[PDB]
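As structure tokens, the structure follows; a few thoughts come after it.
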There are 2 protein chains.
Amino acid sequence: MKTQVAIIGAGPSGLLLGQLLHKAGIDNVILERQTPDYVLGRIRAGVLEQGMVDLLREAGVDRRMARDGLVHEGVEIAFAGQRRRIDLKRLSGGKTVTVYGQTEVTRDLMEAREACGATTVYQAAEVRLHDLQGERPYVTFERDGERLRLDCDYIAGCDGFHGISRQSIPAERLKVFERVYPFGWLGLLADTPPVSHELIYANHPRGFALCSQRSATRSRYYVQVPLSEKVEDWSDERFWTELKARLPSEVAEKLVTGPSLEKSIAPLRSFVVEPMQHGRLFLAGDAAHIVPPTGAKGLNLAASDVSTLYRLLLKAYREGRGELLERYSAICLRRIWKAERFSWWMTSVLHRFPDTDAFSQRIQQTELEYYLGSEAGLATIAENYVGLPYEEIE
Amino acid sequence: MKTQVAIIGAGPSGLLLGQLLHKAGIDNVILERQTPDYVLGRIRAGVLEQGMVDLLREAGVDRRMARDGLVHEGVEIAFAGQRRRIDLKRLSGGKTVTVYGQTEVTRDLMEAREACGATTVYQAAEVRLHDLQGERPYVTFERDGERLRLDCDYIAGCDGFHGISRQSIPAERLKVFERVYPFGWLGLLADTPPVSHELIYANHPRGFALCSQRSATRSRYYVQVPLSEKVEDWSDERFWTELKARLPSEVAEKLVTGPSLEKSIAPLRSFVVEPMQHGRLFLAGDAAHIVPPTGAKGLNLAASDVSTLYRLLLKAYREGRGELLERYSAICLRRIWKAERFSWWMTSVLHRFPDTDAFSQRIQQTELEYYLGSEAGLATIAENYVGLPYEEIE
Ligand SMILES: Cc1cc2nc3c(=O)[nH]c(=O)nc-3n(C[C@H](O)[C@H](O)[C@H](O)COP(=O)(O)OP(=O)(O)OC[C@H]3O[C@@H](n4cnc5c(N)ncnc54)[C@H](O)[C@@H]3O)c2cc1C
Ligand SMILES: Cc1cc2nc3c(=O)[nH]c(=O)nc-3n(C[C@H](O)[C@H](O)[C@H](O)COP(=O)(O)OP(=O)(O)OC[C@H]3O[C@@H](n4cnc5c(N)ncnc54)[C@H](O)[C@@H]3O)c2cc1C
Ligand SMILES: Nc1ccc(C(=O)O)cc1
Ligand SMILES: Nc1ccc(C(=O)O)cc1
């Protein structure tokens with residue numbers, strides 16, 4: 001069995017890359033461990049940068065998004081009994097973000113891939129990568145008891161944080177940068193109208209809270225929660241009471257509550273690996289880096305890694321410029337670090353940390369007052385929030 | 001012995017307040033523990049904000065400054081083998097800073113006070129404050145063996161971090177916010193031409209370094225140094241070698257070295273006390289708060305506390321509005337916290353911290369790249385650097 005580019009993982013990264021590649025004539029095969037249904041079960045992301053919206057358009061999978069997605073020109077930050085609105089559109093010079101669930105984006109790519117007839121092997125068990133440094137690498141896997149081999153020119157590891165691809169690179173060749181935060185996010189999806197037309201990030205003494213949405217009849221809420229927490233400990237009612245206690249009274253009053261459709265806890269982490277490639281293996285998305293959800297950069301960084309990889313692969317196949325692929329890591333890392341820096345900053349000013357001294361609490365409160373009250377402070381948040389420009393390569 | 005306002009401390013704070021008060025008809029007496037010579041021995045500050053330059057003018061003690069002071073429109077930040085210039089004037093909308101030694105400013109105020117004939121008691125031993133909550137507070141001290149009493153309406157504690165005034169307020173009434181940094185600054189004053197026409201703040205793997213100046217023939221340099229350091233351990237030559245090792249090669253090459261006129265080590269600290277007053281006692285300057293030198297806000301915050309106190313005292317004496325004095329702390333604290341926040345930020349991105357993990361070193365490097373490469377980042381540094389606007393009161 002042979003292809004040009006083998007893609008490990010059918011999450012948004014692998015599907016986007018596969019679609020981009022297909023449209024340009026580069027055959028690719030996606031291998032996924034789970035079932036299409038399991039993949040569609042992950043709620044995750046809700047906020048997309050302008051640049052990701054454009055990439056979706058370029059992959060020609062933007063019909064439903066253009067119809068159902070909500071474009072946002074602002075976002076709110078509540079702290080110490082006051083809400084402050086940041087005009088993204090004004091402050092960033094016209095850019096906005098789009099709220100469209102990750103579940104939907106993934107569904108759209110999956111349908112688009114099916115219609116084109118491109119190869120996708122679900123339940124590909126025991127994926128193993130071989131000859132990463134040879135001129136002919138290959139992937140082996142098992143589909144219903146029998147071991148198959150897939151030959152390729154390149155492998156794009158788009159298998160998330162627990163994928164096999166990063167594990168296939170000699171550990172000595174990698175440099176890991178990581179920070180674990182002493183808390184997680186308890187998220188709740190409900191078939192209720194969101195409490196606001198724009199997102200509200202809230203710093204409250206009891207901990208962080210965030211009011212988000214998926215559509216006009218579907219809401220997504222989060223509350224900062226300690227690591228020791230178990231989801232079965234949080235009834236829908238306890239969640240609503242907790243969420244209401246962290247929000248400004250005039251917002252908590254108009255909140256329409258309801259039974260949860262999904263409830264989960266996600267720990268916050270920062271992770272970056274350098275470089276992001278080895279021989280003919282290139283890492284992309286969560287396989288290469290994790291950012292805490294606070295800045296909504298995860299899925300967005302994956303899109304840029306993918307945009308970069310695709311353009312380099314085109315150059316390599318169509319233009320015979322195979323040497324340009326060595327620049328992959330240098331290029332992605334620049335955007336990754338600025339995004340990690342932004343997510344880190346958002347996380348530190350919005351959450352309540354354990355055993356914080358009086359001085360640090362005061363400095364935290366002051367960062368908010370400063371950045372939210374200065375025209376220049378506002379602009380730093382906004383341009384970062386809508387997403388910094390992709391580099392064009394060459 | 002009686003006056004209207006008793007002033008404890010003849011450093012820049014006490015002298016500026018005394019001068020302002022005198023020019024408006026409000027009698028005041030300054031009490032200082034040391035001799036005029038000891039006071040003039042402190043080198044300290046070199047950078048003044050626009051607002052402090054204007055206050056000096058308002059006190060009519062700006063002749064020598066207008067002649068000898070150097071106005072700066074930019075400042076440089078060197079890191080990872082690259083110098084980046086921040087155009088203060090452009091980015092802040094025209095403001096600049098003035099380099100004029102604290103020793104000179106103090107000399108100018110002292111001469112101005114002497115010429116006007118205002119009272120100043122040097123070597124006032126054992127100053128004690130009494131009846132802080134009565135309608136008639138008083139200060140007692142000793143001048144050559146005999147105990148004297150000074151009656152007043154108000155007392156302005158301008159006695160620095162180790163003064164008696166903050167110690168005279170019931171400790172239970174105060175809330176202290178403080179952070180100690182694990183390093184200090186080793187500074188060297190030399191009668192040599194500065195290596196650059198503008199200041200250069202340098203983040204280097206070996207630690208922080210700063211190239212400053214006092215005039216065209218007098219330089220002031222600093223290097224980050226561990227707490228365990230003793231000044232006698234640092235020969236002039238060791239200092240020059242160390243300073244040269246932390247600077248970019250093209251800057252270290254043109255450095256004119258020479259014998260030190262003064263050499264000292266100052267530990268870095270952040271300290272804020274809330275409130276800044278008690279009854280008829282009002283704290284100002286270093287008596288109320290300390291900021292690490294990195295942002296050059298110390299003397300500048302003292303000026304704003306003083307500007308605020310003087311205007312409130314005028315209202316009280318001339319206009320019979322004694323109740324406005326209760327607003328002193330609320331007003332000064334707003335500016336103090338933003339300045340503490342700025343100094344804290346400058347300190348964290350420019351210095352090398354002990355036992356720093358790979359992630360934090362990377363985030364530090366990235367803060368520099370971000371703020372120094374974005375038009376909005378630059379503007380946040382600049383407007384903070386030149387100094388945020390004073391509030392007008394009322
Ligand atoms: C609470 C939460 C909120 C977030 N909010 C946002 C937001 O609003 N905006 C934003 O930009 N980001 C956000 N993100 C991040 C975003 O969800 C991720 O960055 C994104 O899912 C990365 O996609 P991916 O394709 O790289 O990885 P994944 O989504 O993990 O998919 C990887 C795929 O590879 C598969 N796989 C794993 N191992 C193997 C193997 N051995 N063989 C074959 N297949 C394998 C996995 O099954 C999976 O299907 C959030 C994340 C969380 C959890
Ligand atoms: C390394 C260094 C660099 C700095 N660089 C800058 C910079 O460039 N820009 C900037 O804005 N700031 C800077 N500063 C800070 C600035 O020096 C101080 O904030 C400033 O000196 C505050 O003045 P002050 O009058 O409040 O206090 P002080 O200068 O301390 O004077 C207080 C006076 O009160 C006197 N006194 C003390 N106790 C008593 C008592 N019991 N009775 C009577 N008198 C008493 C003291 O003798 C002293 O004379 C720097 C500080 C340092 C050390
Ligand atoms: N920053 C974030 C904003 C929104 C969401 C979400 O809607 O799921 C997640 C993270
Ligand atoms: N930030 C600072 C800048 C300059 C000086 C100084 O010249 O003495 C001190 C601190």
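Any Cβ shown, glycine's included, is placed from N, Cα and C.
DSSP gives A:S13 (FAD binding site) a helix state. Around the Cβ of A:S13 (FAD binding site), 29 further Cβ atoms fall within 10 Å across all displayed protein chains. Among the features that Swiss-Prot reports, FAD binding site is placed at A:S13, A:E32, A:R42, A:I43, A:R44, A:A45, A:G46, A:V47, A:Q102, A:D286, A:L299, A:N300.
Mutagenesis annotation in Swiss-Prot: A:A45 to G, described as The positions of the substrate and the flavin are not altered; the structure shown retains the original residue. The Cβ of A:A45 (mutagenesis position) has A:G101, A:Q102, A:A296, A:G298, A:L299 as same-chain neighbours under 8 Å, each 6 or more residues away in sequence.
Counting Cβ atoms from all protein chains shown, A:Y201 (mutagenesis position) has 21 others lying within 10 Å of its own Cβ. One mutagenesis experiment catalogued in Swiss-Prot, A:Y201 to F, is accompanied by this note: Reduction of hydroxylase activity.
Swiss-Prot lists A:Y201, A:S212, A:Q213, A:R214, A:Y222, A:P293 with the feature substrate binding site.
Looking at Swiss-Prot, you'll find the mutagenesis A:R220 to Q noted as follows: Lower affinity for p-OHB than the wild-type. Counting only residues at least six positions away in the same chain, the Cβ atoms of A:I43, A:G46, A:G187, A:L188, A:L189, A:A190, A:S212, A:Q213, A:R214 sit under 8 Å from the Cβ of A:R220 (mutagenesis position). In the three-state DSSP scheme, A:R220 (mutagenesis position) is classed as strand.
Take the CB of A:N300 (mutagenesis position) and look out to 10 A: across all protein chains shown you find 23 other CB atoms. Classification of A:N300 (mutagenesis position) by DSSP places it within a helix. What Swiss-Prot says about the mutagenesis result for A:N300 to D is this: The side chain of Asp300 moves away from the flavin, disrupting the interactions of the carboxamide group with the flavin O(2) atom, and the alpha-helix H10 that begins at residue 297 is displaced, altering its dipole interactions with the flavin ring.
Taking the Cβ of A:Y385 (mutagenesis position) as centre and 10 Å as the limit, one finds 22 other Cβ atoms among all the protein chains shown. Under its mutagenesis annotations, Swiss-Prot gives A:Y385 to F the following note: The positions of the substrate and the flavin are not altered.
Following the DSSP three-state reduction, the secondary structure of A:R42 (FAD binding site) is coil.
A Cα-Cα distance of 16 Å separates A:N300 (mutagenesis position) from A:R42 (FAD binding site).
Neighbours of A:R44 (FAD binding site) among the recorded positions A:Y201, A:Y222, A:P293, A:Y385, defined as a Cα within 10 Å of its Cα, are A:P293.
Here the CA atom of A:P293 (substrate binding site) lies 12 Å from the CA atom of A:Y385 (mutagenesis position). When the binding-site residues A:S13, A:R44, A:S212 are checked against ligand 1, A:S13, A:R44 have a Cβ within less than 6 Å of one of its atoms. Residues from the recorded positions list (A:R220, A:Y222, A:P293, A:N300, A:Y385) with a C-beta closer than 6 Å to any atom of ligand 3: A:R220, A:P293. Cα-Cα distance from A:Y201 (mutagenesis position) to A:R42 (FAD binding site): 22 Å (rounded to the nearest whole number). For the pair A:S13 (FAD binding site) and A:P293 (substrate binding site), the Cα-Cα distance reads 17 Å. Neighbour counts of Cβ atoms within 10 Å were taken for the binding-site residues A:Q102, A:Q213; the minimum is at A:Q102. Counting in whole angstrom, A:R42 (FAD binding site) lies 15 from A:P293 (substrate binding site) by their C-alpha atoms.
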